Amino acid sequence: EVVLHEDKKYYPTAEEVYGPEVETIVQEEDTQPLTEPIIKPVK
Amino acid sequence: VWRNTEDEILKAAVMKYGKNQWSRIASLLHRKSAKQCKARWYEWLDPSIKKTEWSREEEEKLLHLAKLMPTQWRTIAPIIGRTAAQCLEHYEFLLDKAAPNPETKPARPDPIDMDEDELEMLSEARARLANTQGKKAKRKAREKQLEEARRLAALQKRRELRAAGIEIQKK
Amino acid sequence: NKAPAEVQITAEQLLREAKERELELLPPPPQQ
Amino acid sequence: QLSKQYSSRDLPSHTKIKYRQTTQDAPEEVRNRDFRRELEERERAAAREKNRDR
Amino acid sequence: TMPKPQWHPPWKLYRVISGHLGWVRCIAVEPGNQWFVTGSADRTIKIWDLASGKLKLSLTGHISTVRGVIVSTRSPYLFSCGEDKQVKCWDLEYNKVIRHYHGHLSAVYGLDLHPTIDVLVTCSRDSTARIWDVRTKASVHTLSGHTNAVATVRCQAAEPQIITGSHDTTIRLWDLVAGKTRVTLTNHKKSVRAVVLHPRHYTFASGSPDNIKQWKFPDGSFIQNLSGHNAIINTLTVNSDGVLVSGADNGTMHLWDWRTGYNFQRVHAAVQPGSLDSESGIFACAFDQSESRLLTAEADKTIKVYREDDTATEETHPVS
Amino acid sequence: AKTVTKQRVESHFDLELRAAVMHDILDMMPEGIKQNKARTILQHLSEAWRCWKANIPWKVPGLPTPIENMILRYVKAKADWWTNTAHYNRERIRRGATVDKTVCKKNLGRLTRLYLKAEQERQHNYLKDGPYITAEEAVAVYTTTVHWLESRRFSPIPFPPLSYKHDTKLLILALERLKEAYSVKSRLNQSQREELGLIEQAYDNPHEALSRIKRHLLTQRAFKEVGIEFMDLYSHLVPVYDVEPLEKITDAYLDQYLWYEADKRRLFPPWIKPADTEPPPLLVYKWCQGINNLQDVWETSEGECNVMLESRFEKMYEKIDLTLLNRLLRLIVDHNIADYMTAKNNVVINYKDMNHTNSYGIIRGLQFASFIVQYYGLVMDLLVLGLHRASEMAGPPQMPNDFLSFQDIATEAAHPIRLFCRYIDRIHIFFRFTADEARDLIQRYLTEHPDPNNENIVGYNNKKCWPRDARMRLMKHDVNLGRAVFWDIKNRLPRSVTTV
Amino acid sequence: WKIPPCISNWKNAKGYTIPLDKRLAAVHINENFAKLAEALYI
């Protein structure tokens, strides 16, 4: 029971700070590349 | 080596400039570099460094540590609250009772006749400490004196000129 | 002659000398 | 007091306003729509897809 | 006293989105209700899905904090406004800036769109607002008269058409065509950073650390106070059912009843794992278009979504 | 109304940040009615920022909490902005996009500060969560090393005697090496001027020098402070350490003496290989030529399989433990020199105005750091090979072997590890398995890390530089053998000493 | 609500003397070090 500084858990994880039922999304880089219009035009 | 005049300049210099401008201070001193000034401050002249006798608890903790962490005097020293040179000397001394670097040593006192340079430094240190003011701004102050002479000279000469009977207009 | 001086040149003396070197306050703008 | 100076960036540009067309989302449709039910619909769909995720 | 307030159910947090790299300072919902858009102090504009909470797209044009976004109901345009003194028009069929409005002399703090004509109004720290022509980028009016940064602006179709609150603690009601202040309201003692207009009642409310106040159009006649929230109030947001959300700057959020002014809930959310507790703060809140969800943009780089609680009743949560 | 371009990004950020702060509390959470001093809270804001940058814990004696929370919030805002800009510019510099010469220097300074902040935190966590190496890993390490050194009949190095014959040769070599820096005789500075002075006066009078040197090695255990700075190589940085002259001379002589004696008593077995006998291209040739000269190496009839693994110890310079290192040095040298060497790694490291104390890792800018790195790596070679196979490879101490040779063929084939090379901290191993040894390894691998879904083929990294006809062909037996071999080697190393 | 003044260690804009004390003001050791070191001596 020594925690190499490689671990050193600060910072209680999200489920422990928010609750058992609150959902939690973490969204780094996006789907849907930039060329894809948000509002598509008509044809 | 370190001379009481110099480290008494250093106390005042640190008191004035702050604890992070070592090159300024080093410039106050002849024959010192900023590294040596900083070393002397952090080894001897800091007011938070204790030069007292070792309480019995101090000595027991010192030997305790010197066994837990051997030769790591920079690690040990703050754990007990004295500088590593003190801890090292006193630990070897304890071991022998039971058996350079000039920053650490005290300061050779002042002589009866202070060598000329020892004196001019003090005057110039007094010079530097006294003057809070900048250069540009001081030039403006001297110019302000110069300018009142100007207006003052002009007026009397203007008074006298128009008194001589010629009503000059500058424009 | 190098030989231990009498009193010392402790810092407060320097700070007091510099504070008394008080010439940068200067003379007042002359009343006329 | 109007100047005759001028700018490279004040030339005419994008001189027609696009209006939101019939299918994109015109104020008529959004005036109509029922939003709460549509939202709960897509919400349930997304939860379905992500339980299929696992 | 009062008649007694209507019972509204209370709200519960159910989602926490976190993908921004600086405070989130503005939030808005599309007309058609499919996605919302956030602008942050990491100089991006992210566009998220409102059902799933997934991030669709990230637009990066600004040079500093994006302090306001809005989506136009008549045209496929998103108008953003930053601290780089620049105001942008993004066309959402190519996802690219097509128009930029130049002339403010310091950071732009907020912006609103006129609902019938095509103009923009922006407020900035040079203590002016400007009425821009959407189509020719020309500033048709500089509403001047405040004596300190203009914290917020809202515009409407009825009259008066522009309400600005500023940091000199004053509100002004302006006329759009003439371009000058009709009324000046000096009841607040501290900066007015929040203004909101009731959707269906010709009244409005204005928030300040002293207390929220209600006023009645078109010449702003005082109506009542709403007190209890002693905090720098960054937002106000009103539902169509008379729920009024007051989001503060230390994180705490009160929910009130609009008509009687009765504070029926107080939410004190928690900070994201790696955050300090001095970094809890709400910068923007926005109701969904169905007025069912309440999204908030916070100073710990998260977006928190609240939904109404469906399993509570007047006797479970009585009205004091 | 001029735009905000590229030269006004920082000045404008600070304009708007302190306008925001002045709006924020100092006029909207007051009731310091008289004169709310906002011009002085802004001074606190700037000083909190400098204290962040210097890694100083900032705490002002009596300062209302709302203000302190406001300041902490805004310093976190500016810190996020600052380091995100550092990340962005570093990627541009690495891939090659900007040549601007103020961004290169601004960015080297930013990342130096970020490294030293992480580093002071890592030393504090060492001294708080205590030695990461348990007392049973450390004792196994100590006892294995004693068994090695005893079986070799090593002969510990003594303190350099009074009338040593070679003291002047070792000193001339040290001083020539130290001169080699300022070959240019450039614009140097005061401090290099002072070093050249010391070197010349020791080149003239070589016995006051050596008397000083041995006095140091005997009595000194608390040294001055080291400087650090970074050398920017555009795809990573290199730390460069700056030691003071008197000690540089003592260390240079100690370095020469240790390497000379170690080479005479044969400390380092022939596989520790930045060696003086061949340049690296000759190592590559001898390795290729040794693989090929193994016995029956290219034959595949009975289903044998050759595996070539190469790795890195992944940070050995950084998890050395100075207590354990002291004890491991004492087995090799005099306790006086061991104490000097390990008391010398524990110094104060200083950048512009950040200072901390080394307590955990190793300073590589010392002059004997080669010896420490290669000896510690020797201990880890022993942990990886085992004492028996290390004694087969190194041959008997009366008749040592060459780089990649064995005594006869009998011993050479008695074990899967046929060849082993270790550059400073880099590891190359060559195994030859029979089908049963290979199948056994794969079984024990799959037992503990079961992959029923056949994604072992995915994580495998190949060399996308030869054409596919020449890359590696991923059959499940093969990639499973690869993972099994690697899993088996990375299990011999405690994760508190080094990893892979 | 009174705000202390700042005395910085970097900026001394007006060149003012402040005594060392007021200039100045503005460690843990685990218990497994003992078990490690003594196991090594034994």
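Chain B residue numbers are taken from Swiss-Prot; in order, the displayed residues are 10-108, 130-201.
Each residue, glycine too, has its Cβ placed from N, Cα and C.
Quick look at what Swiss-Prot annotates:
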type	residues	note
DOMAIN	B:57-108	domain 'HTH myb-type 2'
MUTAGEN	B:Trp31 to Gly	Abolishes DNA-binding; when associated with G-53 and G-82
MUTAGEN	B:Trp53 to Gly	Abolishes DNA-binding; when associated with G-31 and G-82
MUTAGEN	B:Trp82 to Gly	Abolishes DNA-binding; when associated with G-31 and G-53
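The structure, with features from Swiss-Prot marked on it.
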{"residue": "B:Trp31", "record": "mutagenesis position", "Cβ within 10 Å": "21"}
{"residue": "B:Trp53", "record": "mutagenesis position", "Cβ within 10 Å": "20"}
{"residue": "B:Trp82", "record": "mutagenesis position", "Cβ within 10 Å": "22"}
DSSP three-state assignment (helix, strand or coil) for B:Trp82 (mutagenesis position): helix
Chain F neighbours, filtered from mutagenesis positions B:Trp31, B:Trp53, B:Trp82, Cβ-Cβ distance under 8 Å: B:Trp82
Whole-number Å value for how far B:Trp31 (mutagenesis position) lies from B:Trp53 (mutagenesis position) (Cα to Cα): 16
Distance from B:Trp82 (mutagenesis position) back to B:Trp31 (mutagenesis position), taken between C-alpha atoms, in Å: 25
